[PDB]
2 protein chains.
Amino acid sequence: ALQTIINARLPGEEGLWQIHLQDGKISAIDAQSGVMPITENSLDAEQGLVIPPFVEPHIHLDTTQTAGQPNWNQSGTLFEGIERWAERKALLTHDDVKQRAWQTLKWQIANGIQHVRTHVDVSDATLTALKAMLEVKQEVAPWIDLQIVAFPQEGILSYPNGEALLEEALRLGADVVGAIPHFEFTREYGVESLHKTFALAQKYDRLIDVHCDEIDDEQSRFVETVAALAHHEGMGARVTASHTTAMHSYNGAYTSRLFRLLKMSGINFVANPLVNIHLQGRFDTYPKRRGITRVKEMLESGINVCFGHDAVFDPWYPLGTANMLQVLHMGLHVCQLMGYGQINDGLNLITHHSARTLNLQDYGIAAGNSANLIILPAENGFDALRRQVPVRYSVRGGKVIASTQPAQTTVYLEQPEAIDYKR
Amino acid sequence: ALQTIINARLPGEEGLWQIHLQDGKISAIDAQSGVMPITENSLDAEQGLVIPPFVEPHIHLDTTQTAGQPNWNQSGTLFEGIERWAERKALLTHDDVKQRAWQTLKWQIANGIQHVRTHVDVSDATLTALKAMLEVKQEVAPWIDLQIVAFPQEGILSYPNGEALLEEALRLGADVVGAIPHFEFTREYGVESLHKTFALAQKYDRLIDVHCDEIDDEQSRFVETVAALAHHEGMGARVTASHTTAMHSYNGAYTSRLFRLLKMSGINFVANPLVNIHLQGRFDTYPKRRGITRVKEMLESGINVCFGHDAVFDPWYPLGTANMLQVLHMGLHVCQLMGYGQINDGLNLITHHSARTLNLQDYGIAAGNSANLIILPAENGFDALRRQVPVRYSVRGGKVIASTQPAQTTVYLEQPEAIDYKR
Ligand SMILES: O=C1NC=C(F)[C@H](O)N1
Ligand SMILES: O=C1NC=C(F)[C@H](O)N1
Ligand SMILES: [Fe+3]
Ligand SMILES: [Fe+3]
């Protein structure tokens, strides 16, 4: 029955703070002028950093843990990945999807992630994975608020009954409408697919998250239609453009023109560093492009951008432990957001910016909000990122739902010495 | 008084193995047909992976821990980095260099690194850092065999008395002769500097490690002179070309021609993933090149290539905990060595290949060799890399010199559950 979080550091704030908890919510936040004593019912942050929970804005829980089944993606490309997934999709069973999704979700809970948006392939007349995921959503609710995107992986207009299946998925309860314009057979189908996606989102009052321009094609500009339709409907807050890796290859003049619309539209952007560095640049010899969208410029322009893990051991990515600080680490390097302040503020890319992408209404350390927060054994964002620290405690509804007793490293010199990699 | 390492897995080998130790050496290695019981004097690898120690083939211990002093490298480029370092170099003191070097060395010991090659800037008439590092080398010897490269950071022919200072550093005991041809004022000075470097290495019987073509200039081809001079002198095993990031920008025809010489010469290559992804591509707008040398092609051609951390919190890199598995993780992503086998064999890039780069004569788990080895709590290279595991035990001369009690993570669901991120 926790009543207070004491000795907490907060990003962008000086000193220590006390967070009072009442009835599963944050009742008040007060600055401390020194270190407070521990006591029963008090969770001691020990001058560590307290932040709202990590968020996973983009993952594929229906494909997670399937890498190599029945075959491996040899080329390491998005296109072969979809082909390898199609082979696995034909072998799906309800229980298998639930088991694999739950395996990755447990890693996420352990990693302080309390909000997850999973795409689920609905280019499947049986909607096997979707039915399984809707059950997982209910089962995992005490620990993670899971959003499900009805993702038409093989296209809306380019797959048999694609539009009907996408709508069926919404009627079954999917929270977000997906699309993949660059995978449609033609540019015209791509644009038309977006009009259909927006019409469905307005008909059912759902969010939108488009796999948008995930291709090293300087002519893949579906993002301008996503932003324009959102602006026209006055619904930018409910819309997300995932990937936009083609933007890495656009000329600068078009990008500058486009940025005005991106800002005016208010839509969100998701970059997936671990997967993008792996799948993009595969058609270059040397030099080889990085292939991540224009994260640095978006931040400078005040456009909301955040980071997702995208895949965890599946056709598009052979690694991962569903760790957001690891995703952030890769993104900061590839996007060259390596200034001290840029690294320190990096936490926003896996917390607040992602919460905005998911249109969350109860997020942040503020009075009145649910007591959902995590404690990192680090002094600030820079320190947490540099040392790739685990989540010491994850609190949800005012209760501890995960904890990590840190590793203990000792070197035996003339005398034993504890090493914590700090300075 | 350890007598045996039991239940050890070895890369590329099936089953479990027992490593018998006698008089600080490995006396014999025998396969097990099952799990052996623990007993006093036996170190149980617990079916974890046993490998020779991690190696750091390229780091700057004279600059480590100085990021932001007195100013930060704002552009994130090699060139500004050297300028910021020059400002810090003027403030060096003997004790400060020793303290900072020892701080990073302790992190390395904790991370199972028993072999380290540090470059030390000798473009300094006072040779302050070199004198300090020669003392550190002696002090750290019980735990790490430290090689010192006399690195003429500001050039040999382009800095006052550069050649005399480089030779003075060798007379004081530096183990390796360095150079930086692409930083010399002219291409001719660059080539001439290499002839002088090789002449010094033959005069003093020292190794060579050139900061070679660390620039996104398709015309920076000093590597062909390094390889040709090594081939002419029949000394490839003693020569290393660090960085060669310009190779990322070469046309393919010249690279193919060059590769024949690289193979024939037998020289070694070091890629520094964390720093290269950060400092390279800084003059591109979009698309932006990755800038790491041709690691994948070198491996396919049987050319020895390995990975270094290069910098730990200094003018050229604001992060790091001197962790080789983290360096490897970045390299596998940026170089797209993402096939299962490529990832699994990744350990060679931070163990055996690096030992060859340092021309080590006592390295590897083989009878007769010193009992220097480390134990990773993982099933194989892939698993160790994916989970970024710590070093459970580091053994040197048959004695434990470092150990890490792993972190313990628990999620509180309907029942508490331990999470180890394994599958
Ligand atoms: O279309 C896609 N499917 C799965 C992925 F992991 C990638 O995000 N893109
Ligand atoms: O010339 C250089 N000095 C320092 C570095 F870290 C980089 O390796 N290159
Ligand atoms: Fe995706
Ligand atoms: Fe270097």
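Following Swiss-Prot, chain B residues are numbered 5-427, in order.
Cβ from N, Cα, C; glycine included.
Listed in sequence order, B:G19, B:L20, B:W21, B:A49, B:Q51, B:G52, B:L53, B:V54, B:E383, B:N384 are the same-chain residues six or more apart from B:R13 (variant position) with CB atoms under 8 A from its CB. Under natural variants, Swiss-Prot gives B:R13 to W with this note: In strain: SO5076.
Cβ neighbour count for B:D314 (mutagenesis position) (all protein chains, 10 Å cutoff from its Cβ): 29. Under the heading Zn(2+) binding site, Swiss-Prot lists B:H62, B:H64, B:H215, B:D314, citing experimental evidence as support.
According to Swiss-Prot, the Fe(2+) binding site annotation covers B:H62, B:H64, B:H215, B:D314. In this structure, B:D314 (mutagenesis position) is part of a beta strand by DSSP.
Quoted from Swiss-Prot, the note on mutagenesis experiment B:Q157 to A or N is: Less than 0.01% of wild-type enzymatic activity. In sequence order, B:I86, B:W89, B:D125, B:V126, B:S127, B:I184, B:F187 are the residues of the chain that are 6 or more apart from B:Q157 (mutagenesis position) and have a CB within less than 8 Å of its CB.
The substrate binding site annotation in Swiss-Prot covers B:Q157, B:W320. Within its own chain, B:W320 (substrate binding site) has B:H64, B:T67, B:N77, B:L82, B:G85, B:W89, B:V279, B:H282, B:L283, B:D314 as residues 6 or more apart in sequence whose C-beta sits under 8 angstroms from its own. In the three-state DSSP scheme, B:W320 (substrate binding site) is classed as coil.
Sequence-distant neighbours of B:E218 (mutagenesis position) (same chain, six or more apart, CB under 8 Å from its CB) are B:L82, B:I184, B:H186, B:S246, B:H247, B:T248, B:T249, B:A250, B:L283, listed in sequence order. Quoted from Swiss-Prot for the published mutagenesis B:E218 to A or Q: Less than 0.01% of wild-type enzymatic activity.
The active site, proton donor annotation in Swiss-Prot covers B:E218.
Cβ-based neighbour count (10 Å, all protein chains) for B:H247 (mutagenesis position) stands at 30. B:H247 (mutagenesis position) falls within a strand when secondary structure is assigned with DSSP. Under mutagenesis, Swiss-Prot gives B:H247 to A or N with this note: Less than 0.01% of wild-type enzymatic activity.
Experimental mutagenesis at this site is recorded by Swiss-Prot as B:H247 to Q, annotated: 200-fold decrease in catalytic efficiency.
Quoted from Swiss-Prot for the published mutagenesis B:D314 to A: 17-fold decrease in catalytic efficiency with cytosine as substrate and 2-fold increase in that with 5FC as substrate. Shows increased sensitivity to 5FC.
According to Swiss-Prot, the mutagenesis experiment B:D314 to G or S carries the annotation: Still active towards cytosine. Shows increased sensitivity to 5FC.
In Swiss-Prot, the entry for mutagenesis B:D314 to K, R or H states: Loss of enzymatic activity. The structure shown retains the original residue.
Annotation of the published mutagenesis B:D314 to N in Swiss-Prot: 35000-fold decrease in catalytic efficiency; the original residue is retained in the structure shown.
For ligand 4, the nearby recorded positions are B:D314; that is, of B:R13, B:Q157, B:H247, B:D314, B:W320, these have a C-beta under 6 Å from one of its atoms.
Other than the site residues B:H62, B:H64, B:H215, B:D314, same-chain residues with C-beta atoms no more than 8 angstroms from the centre of those residues' C-beta atoms, the Fe(2+) site, are B:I63, B:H123, B:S246, B:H247, B:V274, B:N276, B:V279, B:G312, B:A315. B:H64 (Zn(2+) binding site) carries neither a helix nor a strand DSSP state and counts as coil. Other Cβ atoms within 10 Å of the Cβ of B:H62 (Zn(2+) binding site) number 29 in total over all chains.
Counting every protein chain shown, 28 other Cβ atoms lie within 10 Å of the Cβ of B:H64 (Zn(2+) binding site). The Cβ of B:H215 (Zn(2+) binding site) lies under 8 Å from the Cβ of B:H123, B:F155, B:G182, B:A183, B:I184, B:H186, B:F187, B:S246, B:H247, each of these being in the same chain and 6 or more residues away along the sequence.
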